[PDB]
Structures are given as C-alpha cells and as structure tokens.
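Written out below as structure tokens is the structure these notes cover.
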Amino acid sequence: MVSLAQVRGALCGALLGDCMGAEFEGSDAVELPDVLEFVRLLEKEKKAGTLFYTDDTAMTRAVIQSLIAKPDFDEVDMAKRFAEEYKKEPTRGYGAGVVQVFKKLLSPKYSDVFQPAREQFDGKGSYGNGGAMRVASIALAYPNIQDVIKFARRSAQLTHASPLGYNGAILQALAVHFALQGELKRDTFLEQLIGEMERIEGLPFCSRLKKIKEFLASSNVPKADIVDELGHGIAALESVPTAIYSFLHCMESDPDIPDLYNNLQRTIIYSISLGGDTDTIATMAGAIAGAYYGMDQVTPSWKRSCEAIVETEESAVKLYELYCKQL
Ligand SMILES: Nc1ncnc2c1ncn2[C@@H]1O[C@H](COP(=O)(O)OP(=O)(O)OC[C@@H]2C[C@@H](O)CN2)[C@@H](O)[C@H]1O
Ligand SMILES: [Mg+2]
C-alpha cells in the first residue's frame, strides 16, 4: 500500500513544481542553463519561503480542503471552496476564462454548480489544464481506480466542461494513481495509462501517449521535438502528456542534468526547461515524481523555499489518513 512518504512526496513535488516553475511562466525563453543557475541560487538563499505559489497550488489547497471536509466527494462544497479561494486571493495567476466561472458560482443565479463551466467559450467549455493542475490529490485520497476516474472528471468539470479539459484531468489523476502503485517499471506504467485512456476516450490523449512511447524508445531527443509534438501550452492536451513524458524521461540520467540531482529534482529541472506553462507542467510532473519516489527525494533545501510548505506537509498527513480510512 501507499506510504506517508508517497503522499507527502506527491504534494511537496506539486508545490515545488508550481513555485519553481512560476519563475519562468509564459516564456519562449527558457533553457536548462537558466534552470540550473536558478536552482544553484535557490539552494543558498538565506530566507525561507521566497517562492510564492500560483493558481496551481491555490486550487490544489481548495481540492484538499474539500476532500478532508467531505471525504465521499462533495462537488458543491468543492466548487464553493474554489470560488471563495478565488475571491480571497484573485491575483494568484488564474486563467482568463475560469474567472467568469468563479464569479458565476459566487452569484446566487446558479443552482447547478456544473452549469457555469458548460457555458464557457460559447458552450464548448474550457480545454485548459486547470482541471489537471489541481487533480493529483484525488489519486492520493481514493485507492480505487474507478473512484479516481469519476472524481477526477467531476472535480475537473466544475471549471472544464470540454472533453479535452476533463479527460486531461483524468489522465493526470491516473498518472499519479499508477505512480503510487509500487516501484512500477516504465513499461507497465505506460501500458496501464494507454489501456485506461483508450476506454475513456473511445483519441487525442492516446495519440500523445503513443508519441511519448516512441520518444522514450529514442535517445537524445531534442527539446524542440518534445515541444513540437507534445506541446508546452495552457491547453490540457499540450501539457498533461508533456508532464508525463518529463516524469518518465527523468527515471534515467539526462546527460545535461548533473547526477547529483535526484530523480525528483531532475524531473522538476527538466520540466521547467521545456518552457511555456512551466508552473503547471512542473507541478504535474512533480506530483507524479513525488508519488513515485516519495518524500525522501524532497530535499530540505528545496522545500524550505516554497510558500505554504508547512501547511502542505500537514495536509499530506491528513490526505494519507483519508486514504488509509478508504482501504
Ligand atoms: N474552448 C476554448 N476556446 C478558446 N480558448 C480557450 C478555450 N479553452 C481554454 N482556452 C484558453 O485557455 C485559457 C485558460 O483556460 P481557463 O479555463 O480560462 O483557465 P485554466 O485552465 O485554469 O488556466 C490554467 C492556467 C495555467 C496557467 O496559465 C495559469 N492557469 C483561457 O483563458 C483561453 O485563453
Ligand atoms: Mg500557475
């Protein structure tokens, strides 16, 4: 079964990904030398908590507080927490679309908490990665895969009504789910994901998962190819597969990252190096890596730099107890 180290690892990895990623958000300019330089500077900063979190963590904290409060999953409670969190701290770096959902949820006009999301972008719904960026904790709370799928979907559908948005969230939740389940081989991990997403989609996400397989069978794949084929975007389709690739790639040495950085550190460094939506791709790859390698790879020097590290650790313990209760 899942250990405390794994739940702690997942959440801290997600926080690190968000906080460190934020440095480089929306940049066509990022290459690995800058990330390594940034990390060296980070690891000798005298003050703790210099890196502030973004919408990624803010929404993550709301998910977690909903699961703890309503462990059978209460989407009305979760929507309320998203909307109140936004209201309290609107400048955290939210999507331009999703702001309209929060205001609609805060008004007394909607009895149906899914309806604001359905109305997004001319009724097509958002295909953004905001559903996925906050979903890891679903997989940390619910052992059963069928729960992980349905609750990933519903948590996502509060903001992301498009199949790309909510299926992106399911994929990210499944990636954490399967990373939790033993030191599972690379090839087993992927088989599991492709299997599930083929059933769920039918295939955009499956297509990208197959590309990941291809890339992982080659060596020294340029980052240009990864960005071209997988993306580094705010779209779920162009970020969730990318996060998964970053996790899988960094299970082995990358010749450009010193091997004195552990696998989780490597994963975060590599993720950020891909550019674009650096906070979300790194928060997602970091959640998966955290679940896989556990808290042993979340180094004191790194975690101390993050806003809300203590609260995050505390919430990991609470999530672990929820998980244990569900067995
Ligand atoms: N269906 C769509 N049609 C046109 N544009 C879309 C559509 N769906 C999403 N987008 C674009 O994607 C952006 C983000 O989607 P939203 O639902 O607003 O927000 P969300 O996915 O939470 O944003 C995640 C980002 C990740 C970082 O940029 C900060 N937060 C929108 O403001 C649009 O620009
Ligand atoms: Mg962000």
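Just so you know, the numbers here start at 1 and follow the chain as drawn.
Method on record in the header is X-ray crystallography, 2.0 Å.
Heads up, the Cβ atoms here are built off N, Cα and C, so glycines get one too.
What Swiss-Prot records for this protein:
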- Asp18, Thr54, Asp55, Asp56, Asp279: Mg(2+) 1 binding site (BINDING)
- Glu25, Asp277, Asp279, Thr280: Mg(2+) 2 binding site (BINDING)
- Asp55, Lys124, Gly125, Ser126, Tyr127, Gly128, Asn129, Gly130, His160, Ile234: substrate binding site (BINDING)
- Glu25 to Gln (Swiss-Prot position 33): Complete loss of activity (MUTAGEN)
- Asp55 to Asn (Swiss-Prot position 63): Complete loss of activity (MUTAGEN)
- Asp56 to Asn (Swiss-Prot position 64): Complete loss of activity (MUTAGEN)
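The structure, with features from Swiss-Prot marked on it.
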| residue | record | Cβ contacts under 8 Å, 6 or more apart |
| --- | --- | --- |
| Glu25 | mutagenesis position | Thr54, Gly93, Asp277, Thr278, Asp279 |
| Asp55 | mutagenesis position | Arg92, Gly93, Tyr94, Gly95, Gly130, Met133 |
| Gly125 | substrate binding site | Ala117, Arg118, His160, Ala161, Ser162, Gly165 |
| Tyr127 | substrate binding site | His160, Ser162, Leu164, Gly165, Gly168, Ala235, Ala236, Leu237 |
| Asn129 | substrate binding site | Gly165, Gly168, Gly233, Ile234, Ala235, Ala236, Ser239, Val240, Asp277, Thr280, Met284 |
> Which recorded positions from the set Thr54, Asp55, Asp56, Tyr127, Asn129, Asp279 come near ligand 2, judged by a Cβ under 6 Å from any of its atoms?
Replying inline: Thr54, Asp55, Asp56, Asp279
> How long is the Cα to Cα distance in Å for the two residues, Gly202 and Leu203, that sit at each end of the 18 unmodelled positions?
Replying inline: 7
>> Around the C-beta of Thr280 (Mg(2+) 2 binding site), how many further C-beta atoms are within 10 angstroms, looking at every protein chain?
In response: 32
>> With Cβ-Cβ distance below 8 Å and at least 6 positions apart along the chain, what are the contacts of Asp18 (Mg(2+) 1 binding site)? List them in sequence order.
In response: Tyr53, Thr54, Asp56, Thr57, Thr60, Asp279, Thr280, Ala282, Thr283, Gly286
> Other than its own, how many Cβ atoms are within 10 Å of the Cβ belonging to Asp56 (mutagenesis position)?
Replying inline: 29
> Among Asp18, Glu25, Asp56, which recorded positions lie by ligand 1, judged by Cβ under 6 Å to any atom?
Replying inline: none
>> Take the mean position of the Cβ atoms of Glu25, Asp277, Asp279, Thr280, the recorded Mg(2+) 2 site. Which other residues of that chain put their Cβ within 8 Å of it?
In response: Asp18, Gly21, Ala22, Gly26, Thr54, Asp56, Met133, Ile234, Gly276, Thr278, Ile281, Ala282, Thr283
